[PDB]
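To keep things clear, I will list the structure first and then write my remarks on it.
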There are 2 protein chains.
Amino acid sequence: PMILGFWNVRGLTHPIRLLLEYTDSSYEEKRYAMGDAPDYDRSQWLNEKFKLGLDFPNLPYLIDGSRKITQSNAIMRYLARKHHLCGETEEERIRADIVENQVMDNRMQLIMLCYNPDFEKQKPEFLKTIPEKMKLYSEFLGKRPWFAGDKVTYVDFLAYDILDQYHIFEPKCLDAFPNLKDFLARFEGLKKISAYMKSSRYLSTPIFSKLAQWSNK
Amino acid sequence: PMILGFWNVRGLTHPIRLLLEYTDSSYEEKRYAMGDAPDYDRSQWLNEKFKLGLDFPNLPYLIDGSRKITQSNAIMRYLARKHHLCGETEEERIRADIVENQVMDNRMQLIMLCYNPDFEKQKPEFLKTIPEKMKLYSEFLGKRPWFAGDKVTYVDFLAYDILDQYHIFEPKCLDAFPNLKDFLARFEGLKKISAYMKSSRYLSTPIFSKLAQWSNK
Ligand SMILES: N[C@@H](CCC(=O)N[C@@H](CS)C(=O)NCC(=O)O)C(=O)O
Ligand SMILES: N[C@@H](CCC(=O)N[C@@H](CS)C(=O)NCC(=O)O)C(=O)O
């Protein structure tokens, strides 16, 4: 089976665990544990960071035979390439490309907040940026069932995760935006996703490493 | 023509400018100026940000007729599909995806270090690191002319940029890596690239605004 490796958290891998499922892929996972404060020992990982034959060692990684892939979007795209969950017209590919990048910006802005010792006094400003972020996703999807058109793509898996995360962080943030709730619900409503969500393998929280100020435990 | 918008800095747009040149695109640019200290003004940009009909307003942007793109990465992939500068086998596509993503990570690490608090009382420490990032590119490439193998692909413009910056901030950083040195020289050597670096359009520095630390004048 393929081997996915990642920390014992959701992090940036939720989209990959979900695609592995959706596709009825044969895989096993390696979930590395980190230590508690004040030092956050990472040896579990570091004892093999340099021994997997990875080009640019990092977490997450995928191994399917000989092929060894790092960078979450590159894992994401290899799988989609495999399963045909990519754009099929220029129009689909543009929409996919943008959304893939936009998620990461928004995923990054979140981390930057959750990883700062100033969280508490910083939160109140970040919170005012939210409506605006949500509004873009809302206007972008419009009346489309999925982010790139009338077909599910690997970008819906990326979008679902970031929209979910922001939702956990501010429960009310999708209230003014019904096509997004409609979005979230339709994603879940999927056969293998529903099934996965009630399995022993489902990992929704913590979001972040014990190092974060939020969703760290 | 096509319009490229961005700040009047290098930022993360170097590869786009270079690709537009190489492809003999018909384009003009709008090089937004940032006011300065204290309040470094962005009025030039903010006044039309939500007026151009961009889904996800940001710098940089590409308008090519009816197509309006945002996200530096999506701009590249778009230009790469338009002119047939994509990998042609699974193996090439995989090498492209990873490289594409790796650059942004290296690209962001560098900025993290330049706009921050005690850029100096942390100076060395992340410098002593270049050398070991370099080895990774080095080994990844090996003896291939180009990063996805046989042919020049869009990722090459992105590899070029990052290796070019690391080089500014570490004049020797490459001493150990012939193949990297050979790469730079043979990039700087493509016919339209040559010509462009001699032109009035060319902008090698500053890399990031007044504000910053490094490449900020
Ligand atoms: N660009 C990367 C970021 C990867 C990354 O930062 N991985 C983290 C946690 S999310 C890590 O700790 N990597 C292991 C390491 O640095 O040794 C991605 O999209 O995969
Ligand atoms: N991931 C985005 C980065 C974009 C971004 O951070 N843009 C900065 C300059 S490097 C900006 O000033 N953007 C315009 C804005 O935020 O309104 C990209 O790859 O295009």
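Per Swiss-Prot, chain B residues shown: 2-218, in order.
Even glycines carry a Cβ here, placed using N, Cα and C.
For B:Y116 (mutagenesis position), the same-chain residues lying six or more positions away in sequence with a CB closer than 8 A to its CB are B:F209, B:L212, B:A213, B:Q214. The substrate binding site annotation in Swiss-Prot covers B:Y116.
Per Swiss-Prot, the feature domain 'GST C-terminal' maps to B:90-208.
Among the sequence features in Swiss-Prot, the mutagenesis site B:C87 to S is noted as follows: No change in activity. Taking a C-beta cut-off of under 8 angstroms and a sequence separation of 6 or more, B:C87 (mutagenesis position) has the following same-chain neighbours: B:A81, B:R94, B:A97, B:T154, B:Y155.
Annotation note: B:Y116 (mutagenesis position) sits in a coil segment as assigned by DSSP. B:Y116 to F appears in Swiss-Prot as a mutagenesis experiment; the accompanying note says: Reduces enzyme activity about 100-fold.
Taken through DSSP, the domain 'GST C-terminal' (B:90-208) splits into 75 helix, 2 strand, 42 coil. In the three-state DSSP reading, B:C87 (mutagenesis position) counts as coil.
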